[PDB]
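What follows is one structure encoded as structure tokens, with my remarks underneath.
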There are 2 protein chains.
Amino acid sequence: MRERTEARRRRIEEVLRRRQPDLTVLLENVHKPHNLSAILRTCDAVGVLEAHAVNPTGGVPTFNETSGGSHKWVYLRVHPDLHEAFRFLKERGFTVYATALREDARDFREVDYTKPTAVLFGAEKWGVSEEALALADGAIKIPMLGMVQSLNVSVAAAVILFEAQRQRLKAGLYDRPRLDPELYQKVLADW
Amino acid sequence: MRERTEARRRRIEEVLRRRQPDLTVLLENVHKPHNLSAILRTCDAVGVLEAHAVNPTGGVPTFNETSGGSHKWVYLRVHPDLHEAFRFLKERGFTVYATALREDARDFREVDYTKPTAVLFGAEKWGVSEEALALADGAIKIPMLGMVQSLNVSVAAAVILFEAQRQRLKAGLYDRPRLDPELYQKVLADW
Ligand SMILES: C[S@@+](CC[C@H](N)C(=O)[O-])CC1O[C@@H](n2cnc3c(N)ncnc32)[C@H](O)[C@@H]1O
Ligand SMILES: C[S@@+](CC[C@H](N)C(=O)[O-])CC1O[C@@H](n2cnc3c(N)ncnc32)[C@H](O)[C@@H]1O
């Protein structure tokens, strides 16, 4: 009885209480199942409730590599195209930053991730599309101090999301629930 | 002539001038070529000169996934076993922290990465060995605020190395060269 409630029940709610409905990622054409799986695992670790994608892993979400069965816990909304994904996020109050390898992008640590924020990541071989850069509210970049031009996409997603995790921990966002009662009770129900 | 010198020559030295001889990683039994490749790409991005491993990808370093040909730039020293890798690092003044999923590990952001530091990472399916934990100077952990217990190893390596990159950028370690003349001229030679 308490194994059923004192454990599973209590730990799941504890985690649900740290879910951030206003922190997310938009994945544009991320092709490799290992990147999709690792990015969702990272989303779970920083409390992302639902992630977004356009054309993930061929068209249908496909997992394999990481995933402490992370896709079991992080919702993944797939959009028909980039404009719909942006319409969806903007209508919900998100500021959307595209990640870019351009030298004119803003340093990723200078963004305030405690505000509703969605960060867009692009295809492994060629990055965020020109279309996506045009839609975004700004472009951000992670400093590269060596010879290579870019990081693995899952890695870039983690560097940015854990800076968001750092800021929100300090700001105290994880200290109290941030899901309305209906949403909360509804996700509590699935988990 | 200037394409040969003004470009290749100048950009390579610029990067060599940011290499950190006293910041590294020790990879214990990291099996997947995509993790090894992504971790070396991350090492390049934060200025790691040489990385270390015991039993990488089956025994012989094997790359495939990431690598802006990152293995072209980051030296990888493979050791016969864990004790030799530790002897090698300790004799050189490194403090070695093991990464652990234990709840008694220190928060990774509370480590001062501006001192000579080596961070040890373990096998994808089961983590750092009990032997490695016994050898290490301390254990550190990245906060996990969701349902999953761990992050992808390459992801964990990047979260920790970019916190090191953040601290060293502030401390000004990347602002001046930190390689002795012989080492510098020698790596300059290969690149
Ligand atoms: C292989 S990279 C970009 C590749 C593209 N062929 C290029 O050379 O611009 C994949 C992706 O990496 C990202 N990304 C990689 N390194 C990054 C960095 N240093 N800062 C910000 N985003 C980064 C993008 O978001 C995108 O999802
Ligand atoms: C799949 S994980 C650990 C797996 C192991 N089966 C376990 O459950 O403890 C691979 C590895 O992840 C690391 N690692 C993963 N998440 C981490 C976190 N939150 N903090 C510190 N190290 C982490 C380790 O360094 C190691 O290289």
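The header says X-ray crystallography, 1.5 Å.
Each residue, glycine too, has its Cβ placed from N, Cα and C.
Over in Swiss-Prot, the protein carries these features:
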- A:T99, A:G122, A:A123, A:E124, A:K125, A:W126, A:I142, A:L151: S-adenosyl-L-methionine binding site (BINDING)
- A:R41 to A: Lack of activity (MUTAGEN)
- A:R41 to K: 30-fold increase in Km for AdoMet (MUTAGEN)
- A:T99 to A: Small increase in Km for AdoMet (MUTAGEN)
- A:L101 to A: 13-fold increase in Km for AdoMet (MUTAGEN)
- A:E124 to A: 2800-fold increase in Km for AdoMet (MUTAGEN)
- A:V128 to A: Small increase in Km for AdoMet (MUTAGEN)
- A:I142 to A: No change in Km for AdoMet (MUTAGEN)
- A:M144 to A: 15-fold increase in Km for AdoMet (MUTAGEN)
- A:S150 to A: 170-fold increase in Km for AdoMet (MUTAGEN)
- A:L151 to A: Small increase in Km for AdoMet (MUTAGEN)
- A:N152 to A: 80-fold increase in Km for AdoMet (MUTAGEN)
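Shown here: features listed in Swiss-Prot, placed on the structure.
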residue	record	contacts (Cβ under 8 Å, 6+ apart)
A:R41	mutagenesis position	A:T66, A:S67, A:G68, A:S70
A:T99	mutagenesis position	A:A105, A:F108, A:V119, A:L120, A:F121, A:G122, A:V128, A:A139, A:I140, A:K141, A:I142, A:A156, A:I160
A:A123	S-adenosyl-L-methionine binding site	A:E28, A:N29, A:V30, A:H31, A:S129, A:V153
A:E124	mutagenesis position	A:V30, A:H31, A:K32, A:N35, A:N152, A:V153
A:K125	S-adenosyl-L-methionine binding site	A:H31
A:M144	mutagenesis position	A:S150, A:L151
In whole Å, note down how far the CA of A:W126 (S-adenosyl-L-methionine binding site) lies from the CA of A:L101 (mutagenesis position).
-> 10
Go through the recorded positions A:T99, A:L101, A:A123, A:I142, A:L151 for me and flag any whose C-beta is under 8 angstroms from a C-beta on chain B.
-> A:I142, A:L151
Look up A:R41 (mutagenesis position) in the DSSP assignment and reduce it to helix, strand or coil.
-> helix
Can you tell me which of A:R41, A:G122, A:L151, A:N152, our recorded positions, come within under 6 Å of ligand 1 at the Cβ?
-> A:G122, A:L151
Tell me which residues of the chain lie with their Cβ under 8 angstroms from that of A:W126 (S-adenosyl-L-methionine binding site), as long as they are six or more apart in sequence?
-> none
Widest Cα pair spacing in Å over the listed S-adenosyl-L-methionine contacts A:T99, A:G122, A:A123, A:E124, A:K125, A:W126, A:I142, A:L151 is 17
Helix, strand or coil at A:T99 (mutagenesis position) [DSSP, three-state] = strand
According to DSSP, does A:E124 (mutagenesis position) fall in a helix, a strand, or coil?
-> coil
